[PDB]
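Student: Can you keep this structure in mind? I'll have questions shortly.
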Amino acid sequence: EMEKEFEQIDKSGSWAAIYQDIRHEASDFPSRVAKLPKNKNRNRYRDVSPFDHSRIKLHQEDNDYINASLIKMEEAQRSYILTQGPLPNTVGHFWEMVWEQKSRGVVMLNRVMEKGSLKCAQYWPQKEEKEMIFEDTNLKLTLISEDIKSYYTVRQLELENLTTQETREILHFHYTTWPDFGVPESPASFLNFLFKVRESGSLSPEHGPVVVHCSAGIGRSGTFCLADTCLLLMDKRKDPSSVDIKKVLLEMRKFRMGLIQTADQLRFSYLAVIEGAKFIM
Ligand SMILES: N#Cc1ccc(CNC(=O)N2CCOCC2)cc1
């Protein structure tokens, strides 16, 4: 059981060592499309690339490339798109992906500015009366409502396909309190946030996969999916203690490289799952 494994690693301070074994066991697949010279300005970080086999393709004939990966967790019935924070030139591609994949929710785990640098383009409208038009992808986005709480903001957005005049409602879940350095002290507000996303229906199989991002789409984004999948597997299995976080993480790393960036994010993932299990047993 992971509570006991947690105490072992913690008491022994072996987190950097566990983390290194995961790094060494992790899959490595080609990412040829990401490294094409015509795609250089579609990537925020040169060392963070989607694998060719799991990459999301845009339905535009010119250039189908976006830095985004489909994570498919077959047993858990869960699929996630993990992507980078959009760039000024890819905001239109981002919303095209949301449209094409029939996603109901966008989960954002960063602030637009952190450590005095921009981590993400402002890709949603700040006021009801000032909608955004993405000329390159023929989409219109309107802020319908905004509910600001202490730890997160939920926004209702209307996305309109200007080509066909279909409209969809998108929910934007914005976790606003992840600190500039390190991880939250307690996982309570992160779990609250994860249960709010679940309650919305955004993670349900009726819809396309949820879009999850931070800056690179691997660190905080990774913690989100790992905690959700682990808690789901503990509800589904005859023996909840047969859930090995390390085996789940390695499975997700077949779909996108570098999920969980630091030994601290790994420790935080254990703590989130351990604490979330109490609200689930
Ligand atoms: N969705 C999902 C998902 C399921 C399994 C894994 C890793 N394998 C695993 O946990 N086991 C349990 C013990 O017997 C079989 C292998 C990762 C993700």
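Using the numbering of Swiss-Prot, the residues shown for chain A are 2-282, in order.
Every residue gets a Cβ built from N, Cα and C, even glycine.
The following feature annotations were taken from Swiss-Prot:
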ACT_SITE  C215  active site, phosphocysteine intermediate
BINDING   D181, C215, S216, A217, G218, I219, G220, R221, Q262  substrate binding site
MUTAGEN   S50 to A or D  No phosphorylation
MUTAGEN   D181 to A  Substrate-trapping mutant
MUTAGEN   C215 to S  Catalytically inactive mutant; abolishes sulfhydration
Student: Using DSSP, would you call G220 (substrate binding site) helix, strand or coil?
Tutor: coil
Student: Please determine which of the recorded positions listed here (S50, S216, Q262) has the lowest count of neighbouring CB atoms within 10 Å.
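Tutor: Each of the recorded positions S50, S216, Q262 was scored by Cβ atoms within 10 Å; lowest is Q262.
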Student: Would you identify the secondary structure of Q262 (substrate binding site) according to DSSP, in three states?
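Tutor: SS state of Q262 (substrate binding site) = coil.
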Student: Which state, by DSSP, holds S50 (mutagenesis position): helix, strand or coil?
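Tutor: DSSP assigns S50 (mutagenesis position) to coil.
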Student: For a quick check of packing: other C-beta atoms within 10 Å of the C-beta of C215 (mutagenesis position), how many?
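Tutor: Excluding its own Cβ, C215 (mutagenesis position) sees 26 Cβ atoms within 10 Å.
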Student: Given the binding-site residues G218, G220, which one has the fewest other C-beta atoms within 10 angstroms of its C-beta?
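Tutor: Output over binding-site residues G218, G220: least Cβ neighbours within 10 Å is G220.
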Student: In sequence order, what residues of the same chain, 6+ apart, have a Cβ less than 8 Å from the Cβ of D181 (mutagenesis position)?
Tutor: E115, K116
Student: Between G218 (substrate binding site) and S50 (mutagenesis position), how many Å separate their Cα atoms?
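Tutor: A Cα-Cα distance of 10 Å.
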Student: State, in Å as a whole number, the widest CA to CA span among the substrate-binding residues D181, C215, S216, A217, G218, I219, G220, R221, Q262 given in the record.
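Tutor: Across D181, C215, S216, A217, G218, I219, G220, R221, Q262, the widest Cα separation comes out at 16 Å.
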Student: Rounded to a whole angstrom, what is the C-alpha distance between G220 (substrate binding site) and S50 (mutagenesis position)?
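Tutor: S50 (mutagenesis position) has its Cα 14 Å from the Cα of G220 (substrate binding site).
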Student: Hey, does DSSP put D181 (mutagenesis position) in a helix, a strand, or just coil?
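Tutor: In the DSSP reduction, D181 (mutagenesis position) maps to coil.
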Student: What does the structure give for the C-alpha distance between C215 (mutagenesis position) and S50 (mutagenesis position)? Integer Å is fine.
Tutor: 14
Student: Three states by DSSP: which one describes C215 (mutagenesis position)?
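Tutor: The three-state answer is coil.
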